[PDB]
Each structure stands twice: as C-alpha cells, then as structure tokens.
Amino acid sequence: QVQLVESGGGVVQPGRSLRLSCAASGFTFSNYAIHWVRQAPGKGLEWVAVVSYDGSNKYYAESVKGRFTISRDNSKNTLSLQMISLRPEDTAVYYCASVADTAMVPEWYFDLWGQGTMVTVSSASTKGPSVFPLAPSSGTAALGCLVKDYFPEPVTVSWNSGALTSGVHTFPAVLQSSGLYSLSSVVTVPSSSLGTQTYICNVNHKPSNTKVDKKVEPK
Amino acid sequence: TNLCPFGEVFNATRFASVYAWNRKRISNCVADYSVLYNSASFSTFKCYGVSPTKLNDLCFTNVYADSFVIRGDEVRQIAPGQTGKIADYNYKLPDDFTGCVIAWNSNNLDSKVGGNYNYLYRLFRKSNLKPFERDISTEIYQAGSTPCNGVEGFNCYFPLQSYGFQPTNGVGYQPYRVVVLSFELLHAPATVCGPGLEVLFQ
Amino acid sequence: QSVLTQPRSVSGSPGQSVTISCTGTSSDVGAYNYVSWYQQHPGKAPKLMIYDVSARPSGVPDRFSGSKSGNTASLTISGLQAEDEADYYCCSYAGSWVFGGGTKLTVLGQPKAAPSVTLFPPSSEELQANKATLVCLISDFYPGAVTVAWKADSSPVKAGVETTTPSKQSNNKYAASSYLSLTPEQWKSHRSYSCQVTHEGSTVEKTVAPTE
Ligand SMILES: *[C@@H]1O[C@H](CO[C@@H]2O[C@@H](C)[C@@H](O)[C@@H](O)[C@@H]2O)[C@@H](O[C@@H]2O[C@H](CO)[C@@H](O)[C@H](O)[C@H]2NC(C)=O)[C@H](O)[C@H]1NC(C)=O
C-alpha cells in the first residue's frame, strides 16, 4: 500500500507562519519528484510547488514564490512545506502528490495522492448575526429574512416559533471573502393573509449566545 | 528452441551511461530478428552490413549487444564514419561495421523534473577512440599550456559531464535508449544462428 | 495567471457519451503533449484518469479516452455510469503545471427541472444602515448546475456578487443563492436590477426596482 500522509493543518491568523509535512511509505520516495497541490474550498486545483528527486532543484508558482519553501529528507522519506506571511487567499486543502514505483506514469503527472490537510487563514472571530426582514411584495407571496455576517456556523432559523413549517426553505449560507457567513430563509404564503397573520423570524446563533426575533410585514 | 536473450538487453529496467556503455555477449542460441523488428515501435532501426529479412538465414560466431543512453540528436553519431563528442570520445563504430543500430525514445523513463544527473558522457579527450573502445578513466584534461598535476581548476577539467535530461526539452534534447547489435564472423564456429537454417536439418 | 478553459457544466444521459473540452494557449496545451485528466469525487482527492494526452493509468476503464488537437484537449467518457458523476480537471505541463477551471459532470437520473427564482430588494432597515443587499434565491432545479448573472439597467454587473455552490435539497433537486451587495446610493440611483439564472439552455430572469 503506497501511501502519502499530510499533517500540520489548522487555523492560522493572516500574516503568521505554518509548516506542513507529508510522510511517505510503500515506495522508493528518494527516487521520484513530489509536489504540493492545493484546492480552496469549493473551487479548483492549483499547483503550488515541486521538489526534484535530488532535493536541491525546487520550483514554485508565482502566487506562492517568496512565501513557501519546499524541502525533502530522503533518509527519513519525508517532505515539508514552510509557509510564511499567510494570506486568506491561501485557505485551502493541501495535497502532496507523486508517482509510485510500479506506475508507468512519469513524475510530471499526479498519480499518487494523499488525503490532504486543511489550512484556514482567517482573522475572523465569533460574530453574532444581524437579521433583516425581506418584506413581501405588493394569489401568493414570498417573505423571509436575511441573516447576515455571522461566524462561526451554524445558525438556526424558525418561523412563528415552530408554528409555521410548511413552505419554509432556509438556504445554505455563503462564505464571504470577509470570512463571515450570510444565509436567507424564505416562506411562501397566501397573499390574502398579509393583513391577518403575523410572520416572524426566530434566529439563533448558539456560538455567540444570540437569539433574535424579527417581524416581517409588507411595505 | 534455446532462443536468444534480447529481452534482457532491450527491456532492461536500467541502461548505462554512454561513456561506460554496457556490452552483453549473445552466444549459443537462435534468434528471430523479424520478431525484434516488429517487437516494438523503434524510432531508429538501421542495418549497415545487412538487412533483417536476410538475417534470419545467417550464422555468426558471436553477437554483441552494446547498450547505452544519449540525446536524440546524438543518435546520428551512432553510425560508421561519424564525428562528434559521442562518436569520437564515447562510442566509435568501425567503417567496416556489419550490424544494426536500434534506438527508441525513453523520455518517460530517464528524464526527471529538474534534470536527471545520473546519465553521463565524456566531454574531453586528448585523442579519438578506436572503434569499439571503452574509456572510463577520470583523469583531469589539460586544456591549456600549464600542466594540471591531477588538480581540477582553470583549463584543467573533469572529463565527464551530466546530461541532465528534462521533459521540458524538445525531442532532440530528450534521452534515447540505444542498442547496437554487432555480428562478428570469426574463423570459429557459429554460436548464434537465425531460424531459417533449420530446414537444412529436417 | 493562465487557466485552461473547461466548460463549467456537462450533462450526459446514462449509457451514452460526453466530451469535456479543455482549451489553452500554444505555450500550454500546444507546447507539449503533457496533458492529463483528473477525476475528483466530493470530499476526496483527485484521481489520474488520462496522461500523455491519450494514456490511461492502470485500473482506469477504456470508457475514458483522451485526445488533443491544436490548443484543445478533449476527455471523452462513453457508457456513462452513475459513479462517473464528478468534477473533472485537465492539466497541461509546459512551463508550469496549469489546471483547468473544472467541469461538473452530472449523470442525468431525473427529468429536467427548471429553476424557481425569487428576487428580494434591499430592506429599508439595511438602507438605514448605509448598506444594501439584493437576494436571488434559486430552487427546485435539476441538473444541479446554474449560472447567475446580475444586470443593472439592462447592462452587466460583476463586482459585489457572491454566489453559492448548488446544494442538494430533500426532494433531490438542487438550490443555490446569490447575494449582490451594493451601496444605498447605487441602489437608489439605477432604474432597476435583474437576476438571471441560466439552467441548461433556458434562462429565467427577475427584476426589482426601487420604491417610494
Ligand atoms: C520487451 O517487452 C515487450 C513487451 O512485452 C511485455 O514486456 C514486459 C513489460 C512484461 O511484463 C509483459 O508485460 C510483456 O511480456 C515484448 O513484446 C512482447 O513479445 C512477446 C513475444 O513475442 C509477445 O507475446 C507479447 O505480446 C509482446 N508484447 C507487446 C506489448 O508487444 C518484447 O518481446 C520484450 N523483449 C524484446 C527483446 O522485445
């Protein structure tokens, strides 16, 4: 079982330094070149850096030059990536990747992969949500609320304190570049009830001890 | 059958540097050369004395398989009467050469990201090699008027250089594996023969 | 820097074939034949499916085939099976290793469902807070791949847009949301704003205008 195992992930604050490691087993590590390739959450792959079999020839991607340093110990069969001045744009899963002895695939292709390790560069600390009423237009109507700028997850949303359930769709949140989340909850109701029934959001962000109620009315 | 061991030289996992070219001696066997022609897809298969169709009906005292690795645009030098670093200082072929030169692209196996520095060649030599000579000495080469005294430095050069094969080169600069079959026909008995000479014994 | 251009989405009926394009420059995909194709299932690492343009690594079915022409590589999957639903990425190793944007291959298992859009203007309280945000909620669509486009006064807009990646719902259809963050002034200045969601061939649009 040829295997690559990454370690050293975690959350760091923008501007600090971290050091990832990738340990190898099952093949002749010292014989092939090995790479770091990363993937930001929900996005595509990006090649980061490679080290030759010989351990002196090292190449990087411009987005990373000057900040990440790649190295390998061919006697311990390990490799390391020293990152510094870490930006939030570096938040991603870091895979190490090479080829195996049996494979007929050359080392310029990523045949053998680790399970990755996550690096989260975030200044953000616990913030309570801010709830705003998405009022109905003026058959059928749609109303809701916008839970905005909250961290961490999760946030829970109910309507009329559990009395209203049919027709409630709460949407998954968006990660804003800021580092904070924002979600929306929408309920679809008879237009003939806007005067009579009272529609009320009940938001709860437990990690910040924040329970908010926001009344949604027309106009 | 007692067939000949070509797969031991044409499919070896590792090949030699040109200056220390390897040489296996094929003997006491039968060989199908038309199988070897269509065995793989060779970039180069040039026969000088003869041709492979005719080779299946001939008998030679011994056969020699010289094997090594070089740049694509150096394979032209693995021919009789050629000149160049390789043909003059690493692997020389007689003008009266009766044999076949076979070569194929070995980029996926021998070039490495950043360079493969294990393959070597001889860069400097006072004199040309004689045909089929091998030179593995590492004596400092005097390029000036002042003697060197075995010390490397200015105009005093280590005579071997690394190929540094990379995949990002063009084909001409990529590593190619080469096998030179040379058919010796001495006064002694033919140990190696082709298959078409079994009809005379049935 | 450069990214090889793959289609964002591709849909293929089961048992049939699909082809994912991957277009680059003459200094990338045209420079050398060091083209590769990787498959990635949710939450796992990529897997090499093609190398040397057309080569298949050991243990990759011959349903996966790779070709190239000029500056464009093409991965082709025949005999589509549900397990093949995944993200696919091409890669060219010329001067550096360059990837593509990725292509979400959906293997169609339900009738096509068109998206339902609901567009909400900014709340009065938010305008009081010197902020503004338009909310475009897309629901009940399949295949799970839509493209959201914000349009001001019948003209394009691109700064301030934050869109969700489609997420499966309980009814096994997909939903996403898009938030267009604006300045109170930008909102009250223009005449209208529009959210356009493209699903398969058709596009749905909704429009909100400021009120008094
Ligand atoms: C050199 O190798 C080729 C390839 O055959 C394979 O070699 C190894 C990789 C082994 O692990 C197996 O995969 C194969 O044996 C040889 O070509 C084969 O020749 C035999 C005999 O005629 C034939 O039955 C096979 O079909 C051939 N395979 C292919 C892919 O062409 C070749 O004979 C070997 N030696 C020489 C001198 O060419």
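Counting begins at 1 with the first residue displayed.
Any Cβ shown, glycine's included, is placed from N, Cα and C.
The domain 'BetaCoV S1-CTD' annotation in Swiss-Prot covers B:2-195 and rests on experimental evidence.
Among the natural variants that Swiss-Prot reports, B:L36 to I (Swiss-Prot position 368) is described with the note: In strain: Omicron/XBB.1.5, Omicron/EG.5.1. For B:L36 (variant position), other Cβ atoms within 10 Å of its Cβ number 21.
The note that Swiss-Prot attaches to the natural variant B:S41 to P (Swiss-Prot position 373) is: In strain: Omicron/BA.1, Omicron/BA.2, Omicron/BA.2.12.1, Omicron/BA.2.75, Omicron/BA.4, Omicron/BA.5, Omicron/BQ.1.1, Omicron/XBB.1.5, Omicron/EG.5.1. Mapped onto three states, the DSSP output places B:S41 (variant position) in coil.
With a 10 A radius on its CB, B:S43 (variant position) counts 16 other CB atoms from all the protein chains. Here the residue is the original one, but Swiss-Prot notes a natural variant at this spot, B:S43 to F (Swiss-Prot position 375): In strain: Omicron/BA.1, Omicron/BA.2, Omicron/BA.2.12.1, Omicron/BA.2.75, Omicron/BA.4, Omicron/BA.5, Omicron/BQ.1.1, Omicron/XBB.1.5, Omicron/EG.5.1.
The note that Swiss-Prot attaches to the natural variant B:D73 to N (Swiss-Prot position 405) is: In strain: Omicron/BA.2, Omicron/BA.2.12.1, Omicron/BA.2.75, Omicron/BA.4, Omicron/BA.5, Omicron/BQ.1.1, Omicron/XBB.1.5, Omicron/EG.5.1; complete loss of interaction with host integrins. Long-range C-beta contacts of B:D73 (variant position), restricted to its own chain and to partners at least six residues apart, with a cutoff below 8 Å, comprise B:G172, B:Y173.
A sphere of 10 angstroms centred on the C-beta of B:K112 (variant position) encloses 25 other C-beta atoms. Among the sequence features in Swiss-Prot, the natural variant B:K112 to T (Swiss-Prot position 444) is noted as follows: In strain: Omicron/BQ.1.1.
For B:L120 (mutagenesis position), the same-chain residues lying six or more positions away in sequence with a CB closer than 8 A to its CB are B:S17, B:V18, B:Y19, B:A20, B:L160, B:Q161, B:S162, B:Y163. In the three-state DSSP reading, B:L120 (mutagenesis position) counts as strand. What Swiss-Prot notes for the published mutagenesis of B:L120 to R (Swiss-Prot position 452) is this: Increased resistance to neutralizing antibodies. Decreases HLA binding to NF9 epitope. Increased binding affinity to human ACE2.
Quoted from Swiss-Prot, the note attached to the natural variant B:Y121 to F (Swiss-Prot position 453) states: In strain: B.1.1.298. The Cβ of B:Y121 (variant position) has 23 other Cβ atoms within 10 Å, all protein chains considered.
Quoted from Swiss-Prot for the published natural variant B:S145 to N (Swiss-Prot position 477): In strain: 20A.EU2, Iota/B.1.526, Omicron/BA.1, Omicron/BA.2, Omicron/BA.2.12.1, Omicron/BA.2.75, Omicron/BA.4, Omicron/BA.5, Omicron/BQ.1.1, Omicron/XBB.1.5, Omicron/EG.5.1. In this chain, none of the residues that are 6 or more apart from B:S145 (variant position) has a CB less than 8 Å from its CB. In this structure, B:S145 (variant position) belongs to neither helix nor strand by DSSP; it is coil.
Quoted from Swiss-Prot for the published natural variant B:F154 to P (Swiss-Prot position 486): In strain: Omicron/XBB.1.5, Omicron/EG.5.1. There are 10 other CB atoms within 10 A of the CB of B:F154 (variant position), with all protein chains counted.
According to DSSP, B:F158 (variant position) sits in a coil region rather than a helix or strand. For the natural variant B:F158 to S (Swiss-Prot position 490), the note given by Swiss-Prot reads: In strain: Lambda/C.37, Omicron/BQ.1.1, Omicron/XBB.1.5, Omicron/EG.5.1.
In this view, B:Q161 (mutagenesis position) is surrounded by 15 other Cβ atoms within 10 Å of its Cβ, with every protein chain counted. What Swiss-Prot says about the mutagenesis result for B:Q161 to Y (Swiss-Prot position 493) is this: Reduced host ACE2-binding affinity in vitro.
Quoting Swiss-Prot on the natural variant B:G164 to S (Swiss-Prot position 496): In strain: Omicron/BA.1. Around the Cβ of B:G164 (variant position), 17 further Cβ atoms fall within 10 Å across all displayed protein chains.
When other Cβ atoms within 10 Å of the Cβ of B:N169 (variant position) are tallied across all protein chains shown, the result is 17. For the natural variant B:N169 to T (Swiss-Prot position 501), the note given by Swiss-Prot reads: In strain: 19B/501T.
Cα to Cα, B:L36 (variant position) and B:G164 (variant position) are separated by 30 Å. Looking only at the variant positions B:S43, B:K112, B:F158, the one with its C-alpha closest to B:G164 (variant position) is B:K112. Cα separation, B:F154 (variant position) to B:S41 (variant position), rounded: 46 Å.
For the pair B:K112 (variant position) and B:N169 (variant position), the C-alpha distance works out to 11 angstrom. Proximity to chain A, defined as a C-beta distance under 8 Å, is registered for none of the recorded positions B:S41, B:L120, B:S145, B:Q161.
Note on B:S41 (variant position): other Cβ atoms within 10 Å of its Cβ, all shown chains, come to 8. For the pair B:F158 (variant position) and B:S41 (variant position), the Cα-Cα distance reads 37 Å.
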